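This report concerns only the one structure given below.
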Amino acid sequence: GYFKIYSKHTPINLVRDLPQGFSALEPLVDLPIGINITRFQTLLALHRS
Amino acid sequence: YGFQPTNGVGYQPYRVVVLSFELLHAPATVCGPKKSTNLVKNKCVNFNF
Ligand SMILES: *[C@@H]1O[C@H](CO)[C@@H](O)[C@H](O)[C@H]1NC(C)=O
């Protein structure tokens, strides 16, 4: 019933390709929800201007 | 109820609050309080952190 989220923000010196290296992720959040999960999605900001 | 201020007890309005504690099957939730004591450094004294 806890939804844990770890995260890390590293700066690449590329724009959009997966690099190589080691970087450990530090815990961010903890939510005592109870929710069941089986699926997920993503959200994007369109092109309009 | 036509409540009037000159009503004998037992006809005057009473406000009621019913607290109902329930325990579904989650991981946890609210709970009692927990006071905090002091800290005596340097002395084999029992402790709880
Ligand atoms: C999540 O789904 C399963 C389906 O097998 C169900 O048995 C379970 O009770 C659900 N989780 C909760 C917290 O109810």
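The residues of chain B that appear here are 495-543 by Swiss-Prot count, in order.
Recorded method is electron microscopy, 2.8 Å.
Here the Cβ of each residue, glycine as well, is placed from N, Cα and C on the backbone.
So that you can see what the record holds, here are the features copied from Swiss-Prot:
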MUTAGEN   B:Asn501 to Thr  Reduced host ACE2-binding affinity in vitro
MUTAGEN   B:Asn501 to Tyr  Increased binding affinity to human ACE2
MUTAGEN   B:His519 to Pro  Increased resistance to human covalescent sera neutralization
VARIANT   B:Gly496 to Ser  In strain: Omicron/BA.1
VARIANT   B:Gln498 to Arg  In strain: Omicron/BA.1, Omicron/BA.2, Omicron/BA.2.12.1, Omicron/BA.2.75, Omicron/BA.4, Omicron/BA.5, Omicron/BQ.1.1, Omicron/XBB.1.5, Omicron/EG.5.1
VARIANT   B:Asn501 to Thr  In strain: 19B/501T
VARIANT   B:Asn501 to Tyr  In strain: Alpha/B.1.1.7, Beta/B.1.351, Gamma/P.1, Theta/P.3, Mu/B.1.621, 19B/501Y, Omicron/BA.1, Omicron/BA.2, Omicron/BA.2.12.1, Omicron/BA.2.75, Omicron/BA.4, Omicron/BA.5, Omicron/BQ.1.1, Omicron/XBB.1.5, Omicron/EG.5.1; May enhance affinity to human ACE2 receptor
VARIANT   B:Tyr505 to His  In strain: Omicron/BA.1, Omicron/BA.2, Omicron/BA.2.12.1, Omicron/BA.2.75, Omicron/BA.4, Omicron/BA.5, Omicron/BQ.1.1, Omicron/XBB.1.5, Omicron/EG.5.1
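A map of Swiss-Prot features onto the structure.
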residue	record	Cβ contacts under 8 Å, 6 or more apart
B:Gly496	variant position	none
B:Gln498	variant position	none
B:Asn501	mutagenesis position	none
B:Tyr505	variant position	B:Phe497
B:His519	mutagenesis position	none
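Secondary structure at B:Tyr505 (variant position), taken from DSSP and collapsed to helix, strand or coil, is coil.
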